[PDB]
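Enquirer: My questions all concern the structure below.
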There are 2 protein chains.
Amino acid sequence: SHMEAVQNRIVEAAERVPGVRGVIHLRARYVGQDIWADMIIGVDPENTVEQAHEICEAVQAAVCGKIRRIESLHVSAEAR
Amino acid sequence: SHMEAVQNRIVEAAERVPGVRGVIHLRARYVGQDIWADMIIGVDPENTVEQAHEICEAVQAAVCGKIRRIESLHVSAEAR
């Protein structure tokens, strides 16, 4: 249901959040008309684990705010 | 094939690695006679992402060193 356009939006919205060093992985699927997705973002290896958690939270908020069809979004981080 | 005894060993071995603040989650399965497993360890929220990666690596090494039947082990971290 025009999945690539939604994936583009997800990556674009995540990259606009302070502290994100790219989108490493994104898997999105439709459950009916809703998107369920799992993402890994890059972060500064020198951020604290707490800071990385904060960035992930921020990404979840930004992405879900911008893309109303998302009903589930898990965001994790890795050093980049 | 005496899975609980192997799970106990996995958790015990992970908890002996410097920087581990418990085992948050462990899923192990047999693929034939071999174990494939995925684990989440707790770490100090004030560790850097790099330090958490180092701890995860150390856990993978310690666990696989001690439990020879493990053929695949993924270790991630979360603040605790």
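Start at 1 and count along the chain as shown; that gives each residue its number.
Per the header: X-ray crystallography, 1.6 Å.
From the backbone N, Cα and C atoms, a Cβ is placed for every residue, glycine too.
Take a look at what Swiss-Prot says about it:
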BINDING   A:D38, A:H74  Fe cation 1 binding site
BINDING   A:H53  Fe cation 2 binding site
BINDING   A:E78  Fe cation 3 binding site
MUTAGEN   A:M39 to P (Swiss-Prot position 250)  Severely impaired magnetic response, cells make very few, small magnetite particles, less MamB and MamM protein accumulate. CTD no longer dimerizes, CTD has cannot fold properly and is unstable
MUTAGEN   A:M39 to L (Swiss-Prot position 250)  CTD behaves like wild-type
MUTAGEN   A:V49 to G (Swiss-Prot position 260)  Nearly wild-type magnetic response
MUTAGEN   A:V49 to R (Swiss-Prot position 260)  Loss of magnetic response, still stabilizes MamB, CTD dimerizes, binds cations, dimer interface is tighter and twisted
MUTAGEN   A:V49 to P (Swiss-Prot position 260)  CTD dimerizes, binds fewer cations. Loss of magnetic response, still stabilizes MamB
MUTAGEN   A:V49 to W (Swiss-Prot position 260)  Significantly reduced magnetic response, many fewer, much smaller magnetite crystals formed, still stabilizes MamB, CTD dimerizes, binds fewer cations
MUTAGEN   A:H74 to A (Swiss-Prot position 285)  Wild-type magnetic response, no change in magnetite crystal size, number or shape
MUTAGEN   A:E78 to A (Swiss-Prot position 289)  Nearly wild-type magnetic response, fewer magnetite crystals of normal size and shape
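Help me see these features in their spatial surroundings.
Expert: Within 10 Å of the Cβ of A:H74 (mutagenesis position) there are 12 other Cβ atoms, across all protein chains.
A 10 Å cutoff on Cβ-Cβ distances gives A:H53 (Fe cation 2 binding site) a total of 18 other Cβ atoms nearby, all chains included.
Over all protein chains present, the Cβ of A:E78 (mutagenesis position) has 17 other Cβ atoms lying within 10 Å. Classification of A:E78 (mutagenesis position) by DSSP places it within a strand.
The Cβ of A:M39 (mutagenesis position) has 22 neighbouring Cβ atoms from other residues within 10 Å, across all protein chains displayed.
Take the CB of A:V49 (mutagenesis position) and look out to 10 A: across all protein chains shown you find 23 other CB atoms.
In the three-state DSSP scheme, A:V49 (mutagenesis position) falls into the helix class.
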Enquirer: Counting across all protein chains present, how many other Cβ atoms fall within 10 Å of the Cβ of A:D38 (Fe cation 1 binding site)?
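Expert: A 10 Å sphere around the Cβ of A:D38 (Fe cation 1 binding site) contains 14 other Cβ atoms.
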Enquirer: In whole Å, note down how far the CA of A:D38 (Fe cation 1 binding site) lies from the CA of A:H74 (mutagenesis position).
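Expert: Distance (Cα to Cα, whole Å): 5 Å.
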Enquirer: Quick one: pull the CA-CA distance for A:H53 (Fe cation 2 binding site) versus A:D38 (Fe cation 1 binding site), whole Å only.
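Expert: Spelling it out, the Cα of A:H53 (Fe cation 2 binding site) and the Cα of A:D38 (Fe cation 1 binding site) are 15 Å apart.
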